[PDB]
Amino acid sequence: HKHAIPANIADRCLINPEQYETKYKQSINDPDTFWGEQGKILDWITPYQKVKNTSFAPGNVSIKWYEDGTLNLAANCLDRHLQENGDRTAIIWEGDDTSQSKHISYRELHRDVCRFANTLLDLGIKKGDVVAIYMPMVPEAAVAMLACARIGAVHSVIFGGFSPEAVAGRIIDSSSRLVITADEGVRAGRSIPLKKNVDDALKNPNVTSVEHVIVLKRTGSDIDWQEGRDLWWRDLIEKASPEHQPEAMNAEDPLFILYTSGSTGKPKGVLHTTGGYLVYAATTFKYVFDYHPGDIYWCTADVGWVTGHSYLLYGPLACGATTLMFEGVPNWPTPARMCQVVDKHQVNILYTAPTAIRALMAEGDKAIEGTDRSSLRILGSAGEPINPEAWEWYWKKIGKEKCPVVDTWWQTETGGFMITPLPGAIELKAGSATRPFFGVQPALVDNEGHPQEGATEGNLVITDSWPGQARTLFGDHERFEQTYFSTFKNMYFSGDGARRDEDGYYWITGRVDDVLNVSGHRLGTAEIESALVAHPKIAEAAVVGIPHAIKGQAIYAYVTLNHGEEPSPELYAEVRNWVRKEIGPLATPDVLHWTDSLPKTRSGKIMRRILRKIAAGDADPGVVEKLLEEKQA
Ligand SMILES: CC(C)(COP(=O)(O)OP(=O)(O)OC[C@H]1O[C@@H](n2cnc3c(N)ncnc32)[C@H](O)[C@@H]1OP(=O)(O)O)[C@@H](O)C(=O)NCCC(=O)NCCS
Ligand SMILES: CCCOP(=O)(O)OC[C@H]1O[C@@H](n2cnc3c(N)ncnc32)[C@H](O)[C@@H]1O
């Protein structure tokens, strides 16, 4: 079953099937003309001359786009929209409590970004300084990210659900000079500590770089205050001049770092530059969502994740959209919350995640009860695979069978959408990301690196660069080259597996490395094992993912205690809380399986394939039998 392109979409679409085909072929055959022309979606301070300048050569990866052009992201997201659209809403903010919302016009946002840019400059922040942002889903998170970009500071946004230890690791690695936070965030009626977590983070004796903490009063909770270091947001911004002249950034000036979990090691800072990234986010946002002036757009992703960077803030604002920032969760106070927000603000484009869809579907019709949903023209899904059944529930209940669903496959490392439908150009298959975006050349290779032709499956690689590609890993270009460009030479390895069907549509099966997907959150099995083994009573651990109906994968941890320690309710609780402390609640094992029987190769390497199979139900060979009975209990 292919879903046809509906007439209302065909009548209005920016790109039809023929235009998709033609532009696709040109992006591939002639990237310099294609991306040379498409780069004009942005305003450049000085024009680029060179367009594509890239190599995936082994141990010698170099990615540059538009390299001689200069520009300012904040000017593209704000300034250039003032003359025509200064009165238009830039951001609709919907509170965790429905009595709370705000409309923030382009003019108002610009003025606050200008005030906050001066605040930053007056505080001593300079172009290239890294600024850590640990904020909830409030408009001020946006102001802080845009102010940083405006001055050429390099923001590093840390998701609010990270623990103080996780916050400190990111601060240490990036040498962040400043932390921007709130006293607390508000989520599903609960107040979540943020500033306290920062206080704990800065007590780590390896944190040396942070000179100030800017705190937004979001809840007025009693916090500890260090005079001098700590500064209230309101105090600072109100003293700052609202006049700020944006300076030109080179196309290859660093824009942001985003810590991202890998197959091995601890999270690394995926680094995006300015020009290609922003051309790519604005271009993909515009065509995949079929954005028309006046469309109300809603991405539900947190600002702490890449989806929140590219498609909550940067892509939409570049295009002059009204973008909605929701503080809470789609099913609080009730499962109908998400659709209530859609009606309240007349959302035309809704972009969400399969975990949220599956949580709402588990509530059947309570998800749509009392709601109208008519304003909706376009639906999106990203972050994890969506089965045909969930896709169909989404298409029917939320979109009322009237809205194309754009299932967008991509990654932190890709900056923007990679394999995705375009709503007026491509016919949909439930559960398929479908076809590559402009400038994207995917392939499927076997474990030896041989391309597989026709209907097939294999390792999903991208065989050439695209403007939005991550340029490096902060402080570690060698690890960037190793992780992504060493498995299959001269190719970008995504670490995902995929099938290609008889039509040439891609079906992403999931990570083939040791990376988990837990409620749409990318986590490394290695880092969770490191966190566990750091516990004074734990000798060894092996972490796998198991299928879970809502979350996609749940975390299953095999744990070996040091001699002289026993399993108890207490130790169970302590070990789970230890992971919460090391990483955050998102990384907490759902199951602890206590064992002295980790399977290992003769060289001592833990073999996870079998652990994966046992946990799901599907040197010393005796360990498998012990493991089987332990699992059954
Ligand atoms: C958002 C949604 C997609 C799934 O939620 P989720 O991302 O998996 O996270 P949850 O809401 O379950 O919370 C898990 C933990 O992470 C924390 N967390 C999640 N987001 C956070 C954030 N933005 N900032 C700080 N902490 C956060 C929660 O507080 C909770 O921690 P705790 O139990 O130790 O106090 C959607 O299904 C939803 O609204 N969840 C309902 C709550 C729930 O029970 N979810 C589990 C599946 S039903
Ligand atoms: C939304 C982008 C999130 O970026 P992150 O870097 O956090 O996660 C990237 C990984 O999410 C999965 N993934 C993402 N989108 C899809 C998708 N649409 N279908 C299947 N899997 C997906 C793929 O496994 C991918 O390697």
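Residues 5-622, 633-647, in that order, are what chain A shows, numbered as in Swiss-Prot.
Note: Cβ is positioned from N, Cα and C throughout, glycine not excepted.
Listed in sequence order, the residues of the same chain lying 6 or more apart from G193 (CoA binding site) and placing their CB within less than 8 Å of its CB are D100, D101, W336, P337. Swiss-Prot lists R191, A192, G193, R194, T311, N335, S523, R584 with the feature CoA binding site.
Its Cβ placed at the centre, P389 (ATP binding site) has 19 other Cβ atoms within 10 Å. Look at Swiss-Prot and you will find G387, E388, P389, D411, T412, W413, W414, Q415, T416, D500, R515, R526 tagged as ATP binding site.
The Mg(2+) binding site annotation in Swiss-Prot covers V537, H539, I542. The Cβ of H539 (Mg(2+) binding site) lies under 8 Å from the Cβ of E578, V579, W582, each on the same chain and at least six residues away in sequence.
Within the same chain, no residue at least 6 positions away from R194 (mutagenesis position) has a Cβ under 8 Å from its Cβ. Here Swiss-Prot describes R194 to E as a published mutagenesis experiment; the accompanying note says: Results in a 2-fold reduction in the catalytic efficiency for both ATP and CoA. 2-fold increase in the affinity for ATP and 2-fold reduction for CoA.
The secondary structure of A357 (mutagenesis position), as reduced to three states from DSSP, is coil rather than helix or strand. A357 (mutagenesis position) is surrounded by 24 other CB atoms, counting those within 10 A of its CB over all protein chains shown. Among the sequence features in Swiss-Prot, the mutagenesis site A357 to V is noted as follows: Results in a 2-fold reduction in the catalytic efficiency for both ATP and CoA. 3-fold increase in the affinity for ATP and 3-fold reduction for CoA.
Under a cutoff of 8 A between CB atoms, and with a sequence separation of 6+ in the same chain, the neighbours of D517 (mutagenesis position) are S267, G499. For the mutagenesis result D517 to P, the note given in Swiss-Prot is Results in a 2-fold reduction in the catalytic efficiency for both ATP and CoA. 3-fold reduction in the affinity for ATP and 4.5-fold reduction for CoA.
Among the sequence features in Swiss-Prot, the mutagenesis site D517 to G is noted as follows: Results in a 2-fold reduction in the catalytic efficiency for both ATP and CoA. 2-fold increase in the affinity for ATP and 10-fold reduction for CoA.
Among the mutagenesis experiments that Swiss-Prot reports, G524 to S is described with the note: Results in a 2-fold reduction in the catalytic efficiency for both ATP and CoA. Almost the same affinity as the wild-type for ATP, but 9-fold reduction in the affinity for CoA. Within the same chain, residues at least six positions away from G524 (mutagenesis position) with a Cβ under 8 Å of its Cβ are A357, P358, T359, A360, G387, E388, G556. In this structure, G524 (mutagenesis position) belongs to neither helix nor strand by DSSP; it is coil.
What Swiss-Prot says about the mutagenesis result for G524 to L is this: No acetyl-coenzyme A synthetase activity.
Taking Cβ-Cβ distances under 8 Å and a sequence separation of 6 or more, the neighbours of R526 (mutagenesis position) in its chain are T264, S265, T416, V519, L520. Here the residue is the original one, while Swiss-Prot reports the published mutagenesis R526 to A with the comment Results in a 2-fold reduction in the catalytic efficiency for both ATP and CoA. 3-fold increase in the affinity for ATP and 4-fold reduction for CoA.
Its own atom aside, the Cβ of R584 (mutagenesis position) has 18 Cβ atoms within 10 angstroms in the protein chains shown. A mutagenesis experiment is reported in Swiss-Prot for this position, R584 to E, and the note states: Results in a 2-fold reduction in the catalytic efficiency for both ATP and CoA. 3-fold increase in the affinity for ATP and 8-fold reduction for CoA.
Mutagenesis annotation in Swiss-Prot: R584 to A, described as Results in a 2-fold reduction in the catalytic efficiency for both ATP and CoA. 2-fold increase in the affinity for ATP and 7-fold reduction for CoA; the structure shown retains the original residue. DSSP assigns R584 (mutagenesis position) to a helix in the three-state reduction.
Sequence-distant neighbours of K609 (mutagenesis position) (same chain, 6+ apart, CB under 8 A from its CB) do not exist here. Experimental mutagenesis at this site is recorded by Swiss-Prot as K609 to A, annotated: No acetyl-coenzyme A synthetase activity.
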Close-lying binding-site residues around ligand 1 among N335, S523, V537, where CB distance stays under 6 Å: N335, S523
Residues among the recorded positions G193, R194, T311, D517, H539, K609 that border ligand 2 - Cβ under 6 angstroms, in sequence order: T311
Inter-residue C-alpha distance, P389 (ATP binding site) and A192 (CoA binding site) (nearest angstrom): 26
Protein Cβ atoms within 10 Å of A192 (CoA binding site), excluding its own: 13
Euclidean distance between Cα atoms of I542 (Mg(2+) binding site) and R515 (ATP binding site), Å: 28
Count of other CB atoms lying within 10 Å of the CB belonging to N335 (CoA binding site): 18
For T416 (ATP binding site), the number of other Cβ atoms found within 10 Å of its own Cβ: 19
Mg(2+) site shell beyond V537, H539, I542, criterion: Cβ within 8 Å of Cβ centroid: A535, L536, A538, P540, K541, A543, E544, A545, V563, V579, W582
